[PDB]
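Quick notes on the structure that follows.
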Amino acid sequence: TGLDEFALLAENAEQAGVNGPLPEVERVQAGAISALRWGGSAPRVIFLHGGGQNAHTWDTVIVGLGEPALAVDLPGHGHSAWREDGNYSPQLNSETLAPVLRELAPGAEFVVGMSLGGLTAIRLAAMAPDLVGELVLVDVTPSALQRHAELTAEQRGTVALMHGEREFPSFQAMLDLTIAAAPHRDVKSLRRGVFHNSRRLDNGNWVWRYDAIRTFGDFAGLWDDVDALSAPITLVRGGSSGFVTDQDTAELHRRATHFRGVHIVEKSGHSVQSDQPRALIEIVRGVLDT
Ligand SMILES: [Cl-]
């Protein structure tokens, strides 16, 4: 389409149940990392999306919260550079991101990360304390993503041997795939997500903005980082998500120096920011104490 990436923000304000003028937002870049900068040049919160997502996953939450924020595109996602070695490990993501965040979000105490983003946040908190005052993990722990990585490994192996990146005859065909994976979800919300996560080729076909993740990375080291972090950790689970177990949550409590507790969001799957953004806004607002 010809549609600008900020053309649907009224839909995000309605989903967040807020009215009034939309906040200012623009895309920023420092080398390999692209981000959306909301509310001007002094972000209070950094948001890190999950595997297969981009920064726009946070639009509803950011519009509802009304705070200045930086929503970053992880390597291999959104407008951030791909890597030919297909490796978007939390550790590698953190190494690329830290100097960019020092430049674009030096005064943001709070980091909210979902899934791969949440483990990226843990590694940032460890390697760059001065930055990260407080972590909010959305539906992930090191153990939980390790279990997901182990289930998906055979198929991440098989896809790795297709060297095709896929192409799609239409936008609708990508939307059909996303409907198939979440058919109970409002299709205007799904359509908005696919719009941001996809682009049209000159040859009329469509492709995903994200790189197949051939590989994730390191978790023993990631638990050592949890043992060392001083940033308090809040966990947010999806009540309909099996991704994080009660034992996962207890393990996180035992290793963290300051676990603030788990919030369990009724009628949310794994992507709490997509399924129940209003409930996530209230929890993030509470952490801000604001
Ligand atoms: Cl992920």
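So for chain A, numbering is Swiss-Prot's, and the shown residues are 8-297, in order.
Per deposition record, X-ray crystallography, 1.8 Å.
Heads up, the Cβ atoms here are built off N, Cα and C, so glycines get one too.
Counting every protein chain shown, the Cβ of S122 (mutagenesis position) has 23 other Cβ atoms within 10 Å. Quoted from Swiss-Prot, the note on the mutagenesis of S122 to A is: 550-fold decrease in catalytic activity.
The feature active site, nucleophile is assigned by Swiss-Prot to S122.
Long-range neighbours of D146 (mutagenesis position) (same chain, six or more residues apart, CB within less than 8 Å of its CB): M121, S122, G125, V243, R244, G245, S248, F250, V251, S275, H277, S278, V279. Swiss-Prot gives this note for the published mutagenesis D146 to A: 55-fold decrease in catalytic activity.
Residues or ranges marked as active site in Swiss-Prot (evidence: a curator's inference): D146 (among others). Classification of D146 (mutagenesis position) by DSSP places it in coil, neither helical nor stranded.
Under its mutagenesis annotations, Swiss-Prot gives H155 to A the following note: No change in sensitivity to Zn(2+). DSSP classifies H155 (mutagenesis position) as helix under the three-state reduction. Taking all protein chains in view, 16 other C-beta atoms sit within 10 angstroms of the C-beta of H155 (mutagenesis position).
Of all the Cβ atoms in the protein chains shown, 9 others lie within 10 Å of the Cβ of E161 (mutagenesis position). The mutagenesis experiment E161 to A is recorded by Swiss-Prot, whose note states: No change in sensitivity to Zn(2+).
Close to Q162 (mutagenesis position) in the fold, though at least 6 residues off in sequence, lies no residue with a CB less than 8 Å from its CB. Among the mutagenesis experiments that Swiss-Prot reports, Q162 to A is described with the note: No change in sensitivity to Zn(2+).
Proximity of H170 (mutagenesis position) to non-local residues of its own chain (separation of 6 or more, Cβ distance below 8 Å) is seen for none. According to its DSSP assignment, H170 (mutagenesis position) is coil. For the mutagenesis result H170 to A, the note given in Swiss-Prot is Less sensitive to Zn(2+) inhibition.
The Cβ of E172 (mutagenesis position) lies under 8 Å from the Cβ of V214, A219, each of which sits 6+ residues away along the same chain. According to Swiss-Prot, the mutagenesis experiment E172 to A carries this note: Less sensitive to Zn(2+) inhibition.
Within 10 Å of the C-beta of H277 (mutagenesis position) we count 21 further C-beta atoms, all protein chains included. Experimental mutagenesis at this site is recorded by Swiss-Prot as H277 to A, annotated: 9000-fold decrease in catalytic activity.
In the three-state DSSP scheme, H277 (mutagenesis position) falls into the coil class. Sequence annotations record features per position, and here Swiss-Prot assigns active site to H277 (among others) based on a curator's inference.
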(request) Tell me whether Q162 (mutagenesis position) sits in a helix, a strand or coil according to DSSP. (result) helix
(message) I'd like to know which of the mutagenesis positions listed (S122, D146, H155, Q162) lie near ligand 1, counting only a CB under 6 Å away.
(response) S122
(message) Between the Cα atoms of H155 (mutagenesis position) and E161 (mutagenesis position), what distance do you get, rounded to the nearest Å?
(response) 12
